[PDB]
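A.B. asks: What follows is a structure written as structure tokens; I'll ask about it next.
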Amino acid sequence: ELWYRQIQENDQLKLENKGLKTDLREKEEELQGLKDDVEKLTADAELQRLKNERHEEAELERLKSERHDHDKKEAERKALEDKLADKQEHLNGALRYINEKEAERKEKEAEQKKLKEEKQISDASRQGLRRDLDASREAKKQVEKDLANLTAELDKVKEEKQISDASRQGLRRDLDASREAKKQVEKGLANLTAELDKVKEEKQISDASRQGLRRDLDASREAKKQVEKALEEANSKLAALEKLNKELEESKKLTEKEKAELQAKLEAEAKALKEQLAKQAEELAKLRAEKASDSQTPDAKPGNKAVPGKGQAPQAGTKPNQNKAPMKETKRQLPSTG
């Protein structure tokens, strides 16, 4: 924890760093205000690993400290991915975009280099940025928890893009019909924005406003959840079949027990509901989001037979069958109870 060449160099004034450009970055290199994985230099790949993640520690400071921090030349360590990862002969992706995110502000020309008077046509724009827009993207943001279950076991009948959709159109209906809550939160302010006639386009100061807080600010009520199906620990087990327990719950309320052939399901399927259970008490993998089974028997012995069942099974199990691998000496040899 030394410090040699001890001239008083530490904090200083006015800041704009540079590259030390051993490029593995494309652009926005090691500059730690716009940091080493804050965008698309070495090891901040798109598809959600920018400063969006819960750190900048994939903030790959190796771009300048390429051989001075960890000589992997950059990533595959502190930033758990490969560089920008961008450029090689697959020119087919990522759709760089521009959009009509236009809050229907005034229609303008440039015979003065366009210095028009946007006054409440622009107060409407800035109120749209509040109502037209806020609560319109959390209605769009079905992207980091619900992204798993927009379509559940259905034969990939695309619906994930049709319920969050009503919010990605929520900057058009918002921008012109919650821009009711602007084109009238903006003239109900004053008649300088042409407000329609009669004595009841005057309640609309707040009613076209409520159209906003019903179309844009409740866009967070309509769309976001409207595609909801569950990929929790994907087993409630005995409870989805609790109709077995009809013939065993009928044996305690009142006296019964006619033919006993039908009691070969109550405590018979429950027999397979310790392998099924010990799968439940373990994990998911019923619903899509990539699924099927690695644990419904390839690892169901734990609890069932009580031994690991992969990679040269240990000597436990009540029927062990191998003694060839690295391990912890297990049964004839002994750790604590086997």
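In chain A, numbers come from Swiss-Prot; the residues present are 48-385, in order.
In case you wondered, yes, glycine gets a Cβ from its N, Cα and C as well.
Here the residue is the original one, but Swiss-Prot notes a mutagenesis experiment at this spot, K82 to A: No change in plasminogen binding. For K98 to A, Swiss-Prot lists a mutagenesis experiment annotated as follows: 50-fold decrease in plasminogen binding. Record note (Swiss-Prot), mutagenesis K111 to A: 2-fold decrease in plasminogen binding. The unchanged residue is displayed.
Explain the structural surroundings of these features, please.
C.D. replies: Secondary structure from DSSP puts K82 (mutagenesis position) in coil.
The Cβ of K98 (mutagenesis position) lies under 8 Å from the Cβ of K82, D84, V85, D91, each on the same chain and at least six residues away in sequence.
Within the same chain, residues at least six positions away from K111 (mutagenesis position) with a Cβ under 8 Å of its Cβ are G66, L67, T69, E76, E77.
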A.B. asks: Starting from the Cβ of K82 (mutagenesis position), draw a 10 Å sphere and report how many other Cβ atoms land inside it.
C.D. replies: 19
